[PDB]
Every structure is written in structure tokens, then in C-alpha cells.
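**Q** First, the structure itself, so that you have it in front of you.
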Amino acid sequence: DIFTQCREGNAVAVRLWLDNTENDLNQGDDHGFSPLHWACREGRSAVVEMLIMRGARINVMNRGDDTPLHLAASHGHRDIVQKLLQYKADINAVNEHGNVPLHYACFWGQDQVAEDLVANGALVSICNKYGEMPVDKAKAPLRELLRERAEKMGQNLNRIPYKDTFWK
Amino acid sequence: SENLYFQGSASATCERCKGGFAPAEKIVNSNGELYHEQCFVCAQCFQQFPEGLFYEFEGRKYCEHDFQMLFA
Ligand SMILES: [Zn+2]
Ligand SMILES: [Zn+2]
């Protein structure tokens, strides 16, 4: 199906599927992963660009409320992260755990993605639902570097406890 | 899995993050793989596995809740 073709990066098959406008390019699979989520997760750059340029919604969420930008960051796909940001992805989008894309880039040591996220304004001090800030998921060298870079970019380093509309 | 207090080889590395251990450090041994306490956690929520139970998907480990939400 379309989801497998996006995971595998079968660009011709994806293009032919998108040509049929009766197909819904935003529709998620059984766990809410859209074509764009899979292409971003698996680093399929050509398919990501095609989906975005043909109109795919950038901030779609899967069953765990991850966006394509969470998945690209978690799996270290630097070019895809930059493409998503260029096309207005919410850089501080939160999933069901209150995690932002920077949490995953930090946790997985995706250093260049984490640095690019902070260069584009990603907040370093926003706790998830369990009180953990993104940069505190990083190993020390990266953790220290990202706080310094954020300070130099005019962020405030005060810890921000989690809040959302339904929290209290 | 079991908690250990490290006094092993200088070559020893965490299965998740590939960093080394300090003498006396509380670590986890799961099936012969060694982890920092902060690394033997679910890849999605970063929290400890309830009762030590995890589920693998493509080389990462998940708690039951996140595994069922995303991959089951
Ligand atoms: Zn580790
Ligand atoms: Zn979890």
C-alpha cells in the first residue's frame, strides 16, 4: 500500500498514487502514520519533498500525537528536518507525553539536528509532562552546547513546567 | 533485568547510548546488555518500564503503553 511505498522510498509508485486525486494524501494508517510521517521517519527525502509540494499537511499527528518533524528528528534525518521547518512545521509541537522534536534529537544524540533545531528557535527549557526538559535528555557535551547556543540566541533558560489546556 | 554497581572493564559501553560507566555507578543489565539507568527506559516516553517489561520495534525498546499506541 501507499504506506509501504513511502517507507521504502518507491518514488514512482508514490507519484502515481498521488496522481489519483480520489486518494487522500493526509490519511493515516492503522496507527495514524500518514504517508508523510513514514517518509520522514525513514529518511526518504525525495518522497518528503513530493508530498509537501503536492499539498500534504505538515503538522499531522499519529496516534501518539507525533508529527513528521518528531520522527525526522528522532531518526537523525537532517535534510528532512530542514525541509519541514522551511514549510512551517511547528518546531515545538508536543506529543502525548509532552515531548517536542528536540527531546528526541537530544535523547538519540542527533547532534546536528539538535543544533539546527536550536538555531531555528526550538525552546530548550520546556518540560515534558514528566518534568524533563529536552536538552536534559542529551549527553553532557551536547547538553552544555545547546544551552549556550540557546542563550546566545536570546532564549530564557528558566525551566518551564508543562502546561496545556487540559492539564489543570 | 538487574541493577549492578559497576566495577568492570574500561571497554564496557551502554547498549543504548554507547557511553562508558564510572566505578560504583548503578547500572542495569538486561539480557547481558549494560545500560545507564537513564538509558534503560522507553524510547518514546523516556520513563522506566513498568515491572521491567519492554517491547522491541526496529531496534528500539518501548513500554507496553507506547508499543500498543504506535506499533502493535
Ligand atoms: Zn547510556
Ligand atoms: Zn513509553
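To match Swiss-Prot, the residue numbers of chain A are left as they are there, and the shown ones run 3-170.
Including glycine, each Cβ sits where the backbone N, Cα and C put it.
Sharing the feature lines straight out of Swiss-Prot:
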type    : residues       : note
MUTAGEN : A:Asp31 to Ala : Loss of interaction with LIMS1 and loss of localization to focal adhesions
MUTAGEN : A:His99 to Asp : Alters interaction with LIMS1
**Q** What count of other C-beta atoms do you get within 10 angstroms of the C-beta of A:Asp31 (mutagenesis position), across all chains shown?
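**A** So the Cβ neighbour count for A:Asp31 (mutagenesis position) comes to 17.
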**Q** Please list residues from the chain of A:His99 (mutagenesis position) whose Cβ is under 8 angstroms from its Cβ, counting only those at least six apart in sequence.
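**A** For A:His99 (mutagenesis position), the qualifying residues are A:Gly66, A:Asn130, A:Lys131, A:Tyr132.
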